Amino acid sequence: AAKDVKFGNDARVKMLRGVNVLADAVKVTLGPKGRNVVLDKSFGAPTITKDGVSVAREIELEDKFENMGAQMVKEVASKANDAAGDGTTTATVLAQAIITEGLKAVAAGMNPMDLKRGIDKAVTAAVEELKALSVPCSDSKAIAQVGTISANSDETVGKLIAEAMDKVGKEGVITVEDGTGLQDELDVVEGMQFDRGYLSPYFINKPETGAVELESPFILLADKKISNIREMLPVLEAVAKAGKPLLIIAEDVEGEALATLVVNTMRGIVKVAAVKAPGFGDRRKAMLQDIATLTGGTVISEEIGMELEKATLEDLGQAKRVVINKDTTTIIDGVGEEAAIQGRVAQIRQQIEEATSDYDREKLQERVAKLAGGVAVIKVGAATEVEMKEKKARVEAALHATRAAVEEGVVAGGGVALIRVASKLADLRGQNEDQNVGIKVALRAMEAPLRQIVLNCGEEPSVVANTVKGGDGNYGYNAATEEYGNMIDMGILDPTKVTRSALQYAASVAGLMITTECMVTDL
Amino acid sequence: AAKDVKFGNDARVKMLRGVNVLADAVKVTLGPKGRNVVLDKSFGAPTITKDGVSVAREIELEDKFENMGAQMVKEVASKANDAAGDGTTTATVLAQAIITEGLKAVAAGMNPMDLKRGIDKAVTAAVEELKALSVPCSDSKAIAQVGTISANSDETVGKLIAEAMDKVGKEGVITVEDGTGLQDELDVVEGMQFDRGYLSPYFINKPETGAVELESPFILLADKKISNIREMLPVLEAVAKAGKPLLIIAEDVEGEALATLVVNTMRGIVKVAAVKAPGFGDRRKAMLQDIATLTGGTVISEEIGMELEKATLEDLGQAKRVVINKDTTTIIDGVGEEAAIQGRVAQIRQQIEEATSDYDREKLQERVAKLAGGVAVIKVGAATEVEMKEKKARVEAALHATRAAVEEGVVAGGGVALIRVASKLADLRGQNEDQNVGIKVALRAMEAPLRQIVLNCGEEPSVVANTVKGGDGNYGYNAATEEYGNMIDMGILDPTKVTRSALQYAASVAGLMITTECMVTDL
Amino acid sequence: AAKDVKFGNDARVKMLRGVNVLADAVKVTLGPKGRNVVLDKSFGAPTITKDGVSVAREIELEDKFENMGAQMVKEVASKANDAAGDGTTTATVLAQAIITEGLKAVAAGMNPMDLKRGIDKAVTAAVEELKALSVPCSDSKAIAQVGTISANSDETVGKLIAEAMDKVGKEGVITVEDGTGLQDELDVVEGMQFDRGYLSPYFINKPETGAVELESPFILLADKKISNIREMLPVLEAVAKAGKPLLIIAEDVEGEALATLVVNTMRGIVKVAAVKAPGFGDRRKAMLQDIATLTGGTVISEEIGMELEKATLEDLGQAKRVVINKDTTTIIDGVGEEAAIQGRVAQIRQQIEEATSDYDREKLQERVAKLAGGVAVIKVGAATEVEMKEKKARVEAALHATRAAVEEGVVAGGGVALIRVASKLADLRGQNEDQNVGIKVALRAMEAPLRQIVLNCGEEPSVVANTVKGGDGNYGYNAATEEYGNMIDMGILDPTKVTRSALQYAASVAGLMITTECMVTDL
Amino acid sequence: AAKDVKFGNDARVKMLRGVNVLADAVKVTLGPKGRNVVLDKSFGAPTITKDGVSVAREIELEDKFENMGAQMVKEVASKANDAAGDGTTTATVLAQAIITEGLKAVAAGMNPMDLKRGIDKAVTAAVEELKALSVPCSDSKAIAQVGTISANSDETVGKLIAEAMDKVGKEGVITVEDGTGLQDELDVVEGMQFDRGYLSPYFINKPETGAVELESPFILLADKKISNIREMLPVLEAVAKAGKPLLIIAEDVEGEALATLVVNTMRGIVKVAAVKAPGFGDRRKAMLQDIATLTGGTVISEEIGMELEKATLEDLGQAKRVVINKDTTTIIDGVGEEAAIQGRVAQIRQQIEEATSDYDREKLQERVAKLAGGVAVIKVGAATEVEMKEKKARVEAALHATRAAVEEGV
Ligand SMILES: Nc1ncnc2c1ncn2[C@@H]1O[C@H](COP(=O)(O)OP(=O)(O)OP(=O)(O)O)[C@@H](O)[C@H]1O
Ligand SMILES: Nc1ncnc2c1ncn2[C@@H]1O[C@H](COP(=O)(O)OP(=O)(O)OP(=O)(O)O)[C@@H](O)[C@H]1O
Ligand SMILES: [Mg+2]
Ligand SMILES: [Mg+2]
C-alpha cells in the first residue's frame, strides 16, 4: 500500500533505536559471562537455545522503521553467522557501536561516505592485522577448548567434539544426530561425502538449516543426466511404492522436467532429492562407481546401455540417512556391503599406486579417502527430549566453529584480537578527516565488544580495555579467570575467520546504515 | 470511485509541494558531495544503492495530489534516466526549479502557455549551445574519470569500466555479472550481439530493467517464421524435458500462436523467449548462419527443407546465458565450437575480401565483427553479497553512462555546461514578455543544479555560480577540489547526451506541470 | 506548590523554543530596512513599532518552561541597553545564535562546560579585537560628527552635545530639558549625580523612559535605615503642606512600613521617591555631607542623636529638578549656598593634598569632581512645541550615543565590526575539541546581526557576509544605500561599548543556558 | 499575559480578513445609491444608517489578530475625517484595495519595502496631479455655490456661509448656533480659537458630534502643570457655588489626581473640561495672556508666585460659550474688556513693527489675527424647531465642506 517515507536524521534515529534494542539483548547474552537466552514461543513453551542470534531472531520491533533497521542488522549478522559459524553476536555488537558513532557523525554533518570509506579502510587494515595475529590452532586439548567456547562452558560438547574429531579425524566429517538415550553415543559409520550442491532450494528440506535430510533415502545413480521425467518415472513409481525418499544422483538432473514435477507435484507427499554427480570426466564416473559401491546400488550408464527405465529399485542403493547442503551432499551411511566397500577401496588404492602420474594418484587417493574416511555420527543424550534438542543444536554449532577454527587457526578470544588490532589501526589515517573519524569509529567499535564482556563481568571495562590495550602481544582478559594472562596460554581463542567475518559484516552493515539517508515503510 | 478534482492554483500548489518533497531528497543526494542514499525496504533490511532515482522511487506522497504530482516528475526523470543513463537527479532538480518558478508565474497570472513556449524555446537554444559546447571524450583515462563520476567516487568501478572497455573495445559490448568472489574477474567471453527486439514485453524477464536473461538458454534458429505452435511444439517438448529456458530465433515469431501459449501457458514454469532474426534477406540468412555457428546449433530453413518438427534439441544450440533488451538481444556466450567459430569468422572474412562491392564487404565485415568481438563479462566482487549487488548495480549504471559518454563526447560537468549556456541564452528573447519570463525561468533552472552541488559543499552557491558564469569557456567549480579549474582539464565531465536529455525532460515536465490547471484524484 | 521539573535535553528544547519566539519577534525590526511589529493594546488601537525593546517587553509565553527561556534572555539582554544605552536587540540576536548551535552540540554529546569555556574564550579575544578596531572619538570635531550622526545627521544636535561636553567635560553630567522658545540654551548649574537608582520600580513618574522627574523636590538626607514610617510622618506632613515632591536619600529604605506606604499608599497624594546613599562605610557618610551642602540641607544621623521625628523642613534640602532611574540619581539644581559648596570643595581639596595613599586621594577627588563639576543643562528650543519635543528626544539619544563613543571609541556599524573580528579569530583554539567547537559556535554567532540586517533588505545574507568577511578593516555593507564601502567613511558606526556589551551579555546567558541541567516551575 | 505571536503570511491573512469585514460593512453605504446598514442597540430598536463613520465605529472582531487589522485601518482612516471633515469611508475603501493587492504581491515573493516605496511614489505624484486638477473656490460666488451644493442645493445655506466668511475672512472662525426665531442671524463677536483639544475623551458633552459645549463657563488660566486636585479645590468650590461650568487651560493636566477626579468624580456634580495651553516655550505664556485679556481673566504663574490655592473667581475669565473637540478649542464670546483687548492687539501690533526676524513677525501676527479676528456666529432660524435643528446641521456640514474647498479648491 502507501508507504511512509522518512529521510535524514529522522530515518536514522529510527534505525538506530531499533538497532540498539536488538543489540542490547544480544550483547548481554553474548559472552560466557552472559546467560543462555530462552526464546518465548507462541507455538509452545519457550525453547532454550544458547544463541545470541535466537534472541535477535525473536526480537521484532513494532515500529516498522525500527523493525526494519533491526532486521538489517540481523540479516547481515546471520550471514556472518553462517560463514563464521560463530560470532553472530559479535557482528551485531560491532555493528551497533559502529552505527551509533556513524550516526553521530551524521549528526555532526560530516560527509558520511568518507566515514564509510574510512571504516572500510580501517576494517581492511584490521583484517590484515588479524590474519598476521592469528596463530595456528593447538591440539585436541585446544580443540576441546575451542569446542567449549562454542559450548559456552558446555564441557561435554567440547569433549564430544574433540572425541568425535579425534576418531573421525579433523578433516573427516562429523555428523550429529539426536541421542538414542541420555548417554551420548559416538559411532563411526560408513559413508562418503562429496561436495555437491542441491539443485534447487525447493528441494531443501524442512529444517531451518536448509540442509535436507532423508530418512532411508534411495540412491539412484546415473552417469547420464535425466533429460526427461518419463524415463525416470518408472523408477519413481517403484520408489513411491517403497515410499522411502528418493535421492537422485545424476551428472545433471535436468531441472524443469524432474524438478518441476518433483517440487510441485511432489510436496513431500513423496520425497525426492537431486544432486550432481561428483567430479567430471572419467573421475566423475569413477566417483560414481565409488559411491555406487558404497551405496550398494548400481549405476546405469548409456555406455553400459543399462536403461534407467529398466533399472529397478534394487539397482538403486539405500542410505540410512542422507544430508544435503548447498555446498555439499553427504551420505551418512550407505548400507553398502562391508566386503564390497572394502574391496573397492583396495581396488582404488591399488589404482592409486598403479598410476605413475600424481594427477591420477591424487584422484584415486581422493576417491579412496572419501570411502575410507566414512562418516562419524554423534548422538547427544539429554535428560529430556527438549534438552537434547537444545544440546544438539549447541553441539552442531560448536562443531562447525571448531572445524572452522582449526583450519583457520586460533586467535586470542575475548575480542583481544580486535582490541589489539585497533591500536595499530589508530595510527593509520584516512584520506580526509571525515574518513579519519570513521576510521577511529571503527577502531572504537572493535573495542566495545571486549567491554561488553567485561560489563557482564561487572568489572569496569574501561580499566580492562585500557589494560588489555597496554599489553603487547596476545594480552587479554579472561572472563572466567578474571585474571590477566595470555589468551593463547589460557587457551581461550576465537577463530580468526569468525572474528574476521563478523567484523567485516558488521562494518558493512554499519556502513550501509550510515549511508541510508532515507527509510521507507508501509503505512 | 468518485474523484476529487481541484483546479487553478490549488491544484498547482499540491503538485508543487509534492514536487519539492521528492526533489529535495534527490537534490541533496545528487552530486559526489551528497552521500549515497539507502532505501528502506519493507521486504527486508534496506538496500543501499547509489541512485538519486532510488530515493525518488521510494518516496511516495500520502497526499494523492502531491503524490501524483511527485509521480509525474519521477516518471519523466526515469525516462531521461533510461536514455541518458545518468542525470536522473539532474532532470528532477531542473524540473523542480522550473516548476516552482513557472507556478509563481502562474501565481503572477501571466499566461502560462507563453512561459512554456519560452521555456521550450530556451531549452532548444540551450541544447544547441550544449552541442557546440560538447567536446569529444578523452582517452581511457578520461573514461575512467567518466566511470568514476557514474561511480560517485567508486574508483574501482571506473577502473573496471575502463579495463573492461579497453579489452573489449569501447564499441564492443560489455556485460556485467555478479562476481564469483570478492575479487572482480574480467573474462572475455565468446558471443555475438545483434540488435533485435523482444517480441513482447510479456517475454520480459523478472528483473526491473526488463532485459531478460536466460540461464543456459537453448537457441533455436529458424529462417522461417513459426506460423503455428504445432510445428514448434515437438521442439518445445524436448526443451521442456531439458527444462532449460528456450530462446527462439525466427525471422518472425508469429505472436499469438507462440506467444499466447508462451506467455499465458508458460508462466516461467517454462522459460521461452523469441527474437526476430537479425538482418533481412540473404544477409539475414548469413547472420543466422553466423549465429548458428556461434551457438553451435544449426538453423533450419524451408529451402533446406529441414523440418522444425524434425529438428531435435541437438539442432538447437545452447548459450551460457542470454540477455535481451528491447533494442537488442545478445548472447553472452554461445558454447559454440572454438574451431567452428574461428573457421566461420575466417570464412566470412574471406568473403569480405572477396566481395568487390562495398555493400557486400560491409555486411560481411559486420557479420564477422559481431562474432569476432565476442562479449566481455565483468564480475563484481563484494565483501558481502548485498554489497556486491549494490556495487554491481552501480557498475552497470556507470557502464551505460560511460558508453554513452564516449560516443557523445564529454562536456564540462558540475552543471557547468548548463550555467554556461544559460548566460548566452539570457540574451535570447521570447516573442512576448510572458514567453520572456519563461525563458528566463528556464535559464534560472539551469543555474540551480550547480548551486545544489555547491550547497552540498556548503560553499555559497551564489558566489560560485557568479564566478562560474563569469569565467568564459569551460569554467566550472570542482566540488572535490573546491578549487576553480577547467572542467576538461579536471576531467570531470558530464555526458552531453545525459545533460541534454535531463534538461529536455525536465523542461517537458515543468512545462506540463505549469500548464496543468487541474488535478483530479480518487477520493 | 507542586512543581514540574525538567532535566537535560527536555529542558533544552523548551528554552530554545522560548528564546526563538522572543528573538524572532524582536529581530524583524533590525536594520534600516527593519519591518514593523504590531503590539495589541486594550487601551485602544494597536501600536505599530520597530523598537525592538518595546517588542521584547511584551513577550511572555504560555508554556512555563519556554517562558523561562525567554525571560532569561530578556533580563540579560536588557543589561546591555542599560550599560551602553543600546545593544538589547543585537544581544538577543547573538544570544539566540549562540544558544541554538550550543545546545545542538550539547545534544550531540559534547561537554557543556567545555563548550562554554570555548565560547567564553572567543568572546575574550573578540573583545580585544574590537578594542583594536575602535576609532577614537575625543576631539570636539569627532564628538560633533558622532552626535549629528546619532541625531539623524542634525548638525545642530552634534553642536549642542560638543558644546555641553566642552563646557562640562566629556565625562561630566549633562541633562536635556524643554526649551523656553526657538533658541537652544545651555547653562552649567550647581548639581551632582551618583550611581544609585530608585528603590522601587513603582516610583516611575511621567517619563515613560523608565525614569522619575521631580520638580523642586525636597531632599531628605538620613544615614539611618528607614524601615518604618512612624518616625518620618511629621516630615511627610510638612512636605505635603508644601505641595512639593520628596526625594529620600537614606542608607536604605526597607519594605516593611516605609517603602510599603511610600509606594502602595502614596499613589497620588504625594510624590515621593527613595534611593540609597552613595558608597558604603565612612565614605557613605562623607558623600551624604557633600550632597547635603550641595542641596543646602542637613543629614539626620543617629550618631549625633539626630531624630527624624524632629526633622523639620529647614533640614530638607531642595533642587530645581531631580531625575532618578534604574541605577542613577541626578540632582540638577541644588539650592545650596555657593560659598558653602566652594568651602567644601576646598576642604576636600585640602584633604587630598594631605592624603596618605592612592586609594584615599582617588576617592577624595572623585567627590570634589562631583561637587566642583556641576551639571550642564541643555534647553532644546524650536519653532513649535512638537518640533521642540521631537528634537529633544534626538538630543537625548545622541547624547547617550556620544558619551558611549567618547568612552570606548566607535566601530563599523551594521553588524560589520562583529563579523570583522570574527574573521580574524579563525585560528583560535582551546584546551580541547569541545572547547574548539565552542569557539566556532561563538564566531559563527557573530555573523547573525549582519545576516539579519541583510535579510530584512531582501538580499542574500550568506553572500553579503561572505563578501564583507573577505574584505578588510572597516569595509562592510551599507544596508541603507545597499552598497559596500568603508563603514566609518559612510558614517555607519556604533560605539564600541554597545557592540561589546551586546556580545558579552549575549554570551553570558548563552553560557548559563547551555550549562543548565534542570528547570523547576509551578504546575 | 501569555501572548499569541504570528509572523509573515499568517499575520497577513489575519489582517486582511479583519480589514475586509470593516471595509465591506462600511462601503455598502457609498454613493447616492448606497445601501443601509442595521446596527443593533440594546437601548431599544436597531438603528438603520448609511453613515459609514457610524458603521465603522461599531466594528470589532472576535479574532484578536483580525480585530487588530480592522482597528488599525479604522484609526488611520478616521484621521482623514478629522483633517478634511470627510474622507473616512473612501480612505477605508482605498486602504482595503491597496492592502488586498499589496499583500498578494508580498505573498508572491515581492519585497515589502519596495512595494511600499512604489505605493508611496504613486501617491506623491497623484497628489500633485489632484492639485493640478483642482478648481479653485475663492470668490463669494464660488463659496456660495459650494455651500449650497453641500447643503443639498439650499441657496440660503450657501448665502449664510459666504456672508459669514466675508464678514470674518475665509480662514476666520465661524460657529453655528440655534436661532431665536424664523430669521437667520449673523454677528461677529469677541472670541478666539486654538488647536488644542480635550485632554480626556470622557469630557464629551451633549453634542453627539464628539465635542463639548459649555454655556457661560469660567475659564481658568494656569501655566502650571496640574497633576493634583489639592491646590485647585478652593477654585472648584467657588465655581460650584456659581453653578457655571469650568474650562481649565493649563500647561498640561496630569492624570494622577486632577484629570482623575475631574473626570471620574465630576460625572454630574460639575461640568469641567480641560485643555493644554497653546504653543510651547515663551509663546505658551504670551498666548495665555491673549486668552486672559480676551476672557477678562488672569493667569496663575508660579513665576510671579501665583498660587492656585488662592485663585478666586475674579481671576477666572468667562465666555458666553466654549466648544472643544478632538484637537481644537473655540472661545465664542469672551467677557473681556473691549479696550483691553484693543490695547493688547495694539501692543502686539507694535511688537510686530519692531520685530527682528521673519519667525518673530509671523507668530506675532498670528496672535493679533486671533484676538483682532473675532468669531462669526451664525444663528439658524426657521419656522419650526425641527426645521431649525435640521437646517442647522446642514449649515454645519456645508461650513466644514466650504472651508476645505477654499483651502485647496475642489
Ligand atoms: N573465559 C573467557 N574469557 C574471555 N572471553 C571469553 C571467554 N570465553 C569465551 N569468551 C568470548 O566470548 C565470545 C563468544 O561468545 P558468543 O559465542 O556468545 O559470542 P558470539 O559468538 O558473538 O554470539 P553467538 O555465539 O550468539 O553468535 C568470544 O569473543 C569468546 O572469545
Ligand atoms: N568533483 C566534481 N565537481 C563538480 N561536479 C561534480 C564532480 N563530480 C561529479 N560532479 C557532478 O555531479 C553530478 C553527477 O551526480 P549524480 O550522478 O548524482 O547526479 P545525477 O546523475 O543527476 O543523479 P543520478 O545519478 O541519481 O541520476 C554531475 O553534474 C557531475 O558532473
Ligand atoms: Mg558464538
Ligand atoms: Mg548520475
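The numbers used for chain B are those of Swiss-Prot, and the residues that appear cover 2-524, in sequence.
Going by what the header records, the deposited coordinates were determined by electron microscopy, 8.0 Å.
Just so you know, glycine gets a Cβ as well, placed from its N, Cα and C.
Among the features that Swiss-Prot reports, ATP binding site is placed at B:30-33, B:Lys51, B:87-91, B:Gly415, B:479-481, B:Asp495, with the record citing experimental evidence. B:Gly88 (ATP binding site) carries neither a helix nor a strand DSSP state and counts as coil.
For B:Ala2 (mutagenesis position), the count of additional Cβ atoms within 10 Å of its Cβ stands at 4 [all protein chains shown]. In Swiss-Prot, a mutagenesis experiment is listed as B:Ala2 to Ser, annotated with the note Complex stability is significantly decreased; when associated with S-76, same residues as in M.tuberculosis.
In Swiss-Prot, a mutagenesis experiment is listed as B:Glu76 to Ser, annotated with the note Complex stability is significantly decreased; when associated with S-2, same residues as in M.tuberculosis. Taking Cβ-Cβ distances under 8 Å and a sequence separation of 6 or more, B:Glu76 (mutagenesis position) has no neighbours in its chain. B:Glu76 (mutagenesis position) falls within a helical segment according to DSSP.
DSSP gives B:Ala109 (mutagenesis position) a helix state. Listed in Swiss-Prot is the mutagenesis experiment B:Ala109 to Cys, annotated as follows: Forms inter-ring disulfide bonds. Prevents ring separation and leads to the formation of high amounts of symmetric GroEL:GroES2 complexes.
In the three-state DSSP scheme, B:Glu461 (mutagenesis position) is classed as coil. Where Swiss-Prot documents B:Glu461 to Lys as a mutagenesis experiment, the accompanying text is: Temperature-sensitive lethal mutant. At nonpermissive temperature, the rate of general translation is reduced and a defined group of cytoplasmic proteins are translated but fail to reach native form.
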Message: Measuring Cα to Cα, how many Å separate B:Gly32 (ATP binding site) from B:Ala109 (mutagenesis position)?
response: 33
Message: On a C-alpha basis, identify the one among B:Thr30, B:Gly88, B:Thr90, B:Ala480, B:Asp495 that is nearest to B:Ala2 (mutagenesis position); the candidates are the binding-site residues.
response: B:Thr90
Query: For B:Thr30 (ATP binding site), what is the tally of other C-beta atoms lying within 10 angstroms of its C-beta?
result: 25
Message: For the C-alpha pair, I'd like the distance in angstrom between B:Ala480 (ATP binding site) and B:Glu461 (mutagenesis position), rounded off.
response: 12
Cα distance (Å, whole number) from B:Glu461 (mutagenesis position) to B:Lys51 (ATP binding site): 25
Message: Give me the CA-CA distance between B:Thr90 (ATP binding site) and B:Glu461 (mutagenesis position), in Å, as a whole number.
response: 21
Statement: Under a three-state DSSP reduction, the secondary structure at B:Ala480 (ATP binding site) is coil
Query: What Cα-Cα separation, expressed in whole Å, is found between B:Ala109 (mutagenesis position) and B:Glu461 (mutagenesis position)?
result: 29
Residues from the recorded positions B:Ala2, B:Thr30, B:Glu76, B:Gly88, B:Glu461 that lie close to chain C, Cβ under 8 Å, in sequence order: B:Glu461
- prompt: Highest CB neighbour count within 10 A among the binding-site residues B:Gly32, B:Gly88, B:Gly415?
  reply: B:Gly88
Task: Sequence order please: the recorded positions B:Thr30, B:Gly32, B:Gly415, B:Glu461 that have their Cβ under 8 Å from a chain A Cβ, otherwise just none.
output: B:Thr30
Query: Looking only at B:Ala109, B:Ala480, the recorded positions on record, which one has the least crowded Cβ, with the fewest other Cβ atoms within 10 Å?
result: B:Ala109
Field: recorded positions close to ligand 2 - of B:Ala2, B:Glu76, B:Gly88, B:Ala109, B:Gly415, only those whose C-beta is under 6 Å away
entry: B:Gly88, B:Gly415
Task: Inside 10 Å of the Cβ of B:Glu461 (mutagenesis position), count up the other Cβ atoms and send me the figure.
output: 19
- prompt: Far apart in sequence but close in space: which same-chain residues, 6 or more away, have a Cβ under 8 Å from B:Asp495 (ATP binding site)?
  reply: B:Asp87, B:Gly88, B:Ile150, B:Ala406, B:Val411, B:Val412, B:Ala413, B:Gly414, B:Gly415, B:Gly416, B:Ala418
- prompt: Hey, what's the Cβ neighbour count for B:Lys51 (ATP binding site) at 10 Å?
  reply: 25
